[PDB]
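Q: Have a look at the structure that comes next, please.
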Amino acid sequence: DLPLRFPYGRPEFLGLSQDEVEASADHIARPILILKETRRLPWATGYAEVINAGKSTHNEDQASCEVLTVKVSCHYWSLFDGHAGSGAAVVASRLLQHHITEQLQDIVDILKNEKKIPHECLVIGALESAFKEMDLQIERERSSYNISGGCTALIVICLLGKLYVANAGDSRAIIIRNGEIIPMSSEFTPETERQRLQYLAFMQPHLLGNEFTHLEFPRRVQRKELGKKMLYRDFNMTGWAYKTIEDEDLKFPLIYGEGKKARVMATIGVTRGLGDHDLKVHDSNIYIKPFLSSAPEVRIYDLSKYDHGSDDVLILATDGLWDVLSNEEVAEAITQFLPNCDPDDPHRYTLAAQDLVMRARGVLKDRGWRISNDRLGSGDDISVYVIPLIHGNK
Amino acid sequence: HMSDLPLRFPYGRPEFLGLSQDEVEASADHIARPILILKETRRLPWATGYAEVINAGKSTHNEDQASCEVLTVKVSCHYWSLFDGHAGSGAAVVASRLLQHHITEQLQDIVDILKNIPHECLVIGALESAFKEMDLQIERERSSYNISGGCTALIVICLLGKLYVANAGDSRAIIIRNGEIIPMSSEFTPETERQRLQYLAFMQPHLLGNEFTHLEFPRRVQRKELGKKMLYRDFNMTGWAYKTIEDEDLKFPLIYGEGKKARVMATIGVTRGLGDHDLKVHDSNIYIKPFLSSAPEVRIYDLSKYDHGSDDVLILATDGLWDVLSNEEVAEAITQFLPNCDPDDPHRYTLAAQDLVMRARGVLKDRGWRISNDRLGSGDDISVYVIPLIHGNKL
Ligand SMILES: [Mg+2]
Ligand SMILES: [Mg+2]
Ligand SMILES: [Mg+2]
Ligand SMILES: [Mg+2]
């Protein structure tokens, strides 16, 4: 009905032209696109991506990477895993950096120059406000532009010799530094956020629409067990204890499923990010957005405290990577791939990124996408940054 | 009112001290501040050490309470507990007598699973429910008995070779194992709980009674700054950003202060525990209890992954100790003291407990109580358990 805020596409730094773009969206070939060696990114950052194995017509991942000027320079990398549409992810790929820039400008003069407030806390609050302000802008432009769906957001900035990794979703950032894995992010899923979700449904039961219960049970409760004792978990418990099933325990659980496929209100499997303002429950007028948050967790890495080698890297990747490769596998692939490349070859990290995507996507024969050890490959969109920390050395 | 009701229990010191009430009287001296230790004639489970000392004058009674016994689930469950009472001794006395019965009963619900979802998660759950049920019982009995004030609750059980440390308050548990400090709990303060507190006030603004705002500011906002930009911090923020000050920012902050002066609606400086069901904001009608919680955090230490020594101890203490002694000073004091008593001396850990209390309490000057390096001594009630992990070893 309404116009697109921006045309759909792939990251601008891939310099694709719209016929290249549609050769990319091949669900059976799944071509791995990489940054052309002729186009260098900040810090010679490597990038690689690939479309899902069928579940959405378009690659709903997006990514932006550039050097911001704050009136000081600020390096920037972003990944947005869109869902239920490409809209939010494209909008955030273009506009979040503007919000980050505006928030940093409020505080840039404190940075170059009664609760005591460290300067990092100002930078963190600028990122925190920037995510909040990117939402809101999506919220208010919903009714004028077709900004479909929702997206997670994972961004990194390098400001004054520190990395700030700010995550609101289930993408993941890790540093691989001389083989050790430094996690720079945590995921926001119905699993990791259960207590927050439960407590909010408890404090505001009208958000459940008399269709869900905020209590969590080992398996689905059917009227079969009404009046029997059963294990339950409330927002205040990490553990389990017994309760007599008392009618309302019959409703669909607010949190259901195990692990990576736990879902809030039978609908969404990630609890933070942007968009999803009008997202409702399957065939229902219950809104999901009260339960989601745009608020990112922000972690800091001081680049000045370590002399990083050619192989010490920050990996940014959407769940498409991490859904099949552990942190340890990614570290093993990185540390085994990069020593085979000339350390002064600017393409190194793109090829490392291509290696990671390859190892998560796999090869399609007749048994579906398989990676190493005959494991199912990832059928999701996969986007990978490989950021060489050697260019952040003081 | 509660003042018209009889006491649920008479005031006393921990039962296991076997103090006659002449001895109890002798112990509530605020000038000599006598350090009470466990009589060698009364052994505690695991030869557990215990020492305590009354506050320097800020309340007529020692408002700490402590309970130590071997419970039986119908299996054996060792139980140590500290309650830092406030605004009265009633909650802490009641909790020191009745929380164990809630624990026993919640454990009975899962005892058959234990000796025949991970099992730890069931023990954890029982503790979390027991705390909720010890509150609630206080909440109902409130109407028939004078269960004054509130208290924090730090408890430890040993069940089937694991220690569960359930903390709701600002007492602290640490293991000192071969000189290293293994933290077994986190305090629940207006600072550590800021975002929970702010978000609850955001969700339920009626809890502020139009006297408070949920936003935090680097200092108290003055009316003079209406319309100007100021750093603020909201519930979803760890950092600070700018905002224009808008009338509602002039209300008194929900969280204001730093360290132990940090307070919630200018009334309470600890945010978890039992009791306080009728606690109200300083001169007013705003109830504090909606922001309080009885839910402990539970941490597990597996007593089989390590063959513990004579000097490997779990230290439980109320903030009377941790307010003037850091974890490392406590570790310094344990590792310096315990090597100097016969390993087979059953009074070993009570003496270490006493030494900890004494190192926190200090000596009396014309200026007040001072510890080492002319530092100010603790003026609070101090209660310390030294629990020797050697008694938790395999087999
Ligand atoms: Mg997606
Ligand atoms: Mg994905
Ligand atoms: Mg007290
Ligand atoms: Mg105290």
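We number chain A the same way Swiss-Prot does; the residues here are 34-104, 142-183, 232-512, in that order.
Using N, Cα and C of the backbone, Cβ positions are placed for all residues, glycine too.
When I checked Swiss-Prot for this same protein, it listed these features:
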type	residues	note
MUTAGEN	A:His153 to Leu	Decreased enzymatic activity
Q: I want to check the contact list for A:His153 (mutagenesis position): same chain, sequence separation of six or more, C-beta distance under 8 angstroms. What comes out?
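A: Set apart from A:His153 (mutagenesis position) by at least 6 residues yet with Cβ under 8 Å, we have A:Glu93, A:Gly267, A:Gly268, A:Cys269, A:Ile386, A:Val388.
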Q: Across the 37-residue unmodelled segment, how far is the Cα of A:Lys104 from the Cα of A:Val142, in Å?
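A: In this entry the gap's Cα endpoints measure 7 Å apart.
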Q: Specify the secondary structure state of A:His153 (mutagenesis position) as given by DSSP, simplified to three classes.
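A: The three-state answer is strand.
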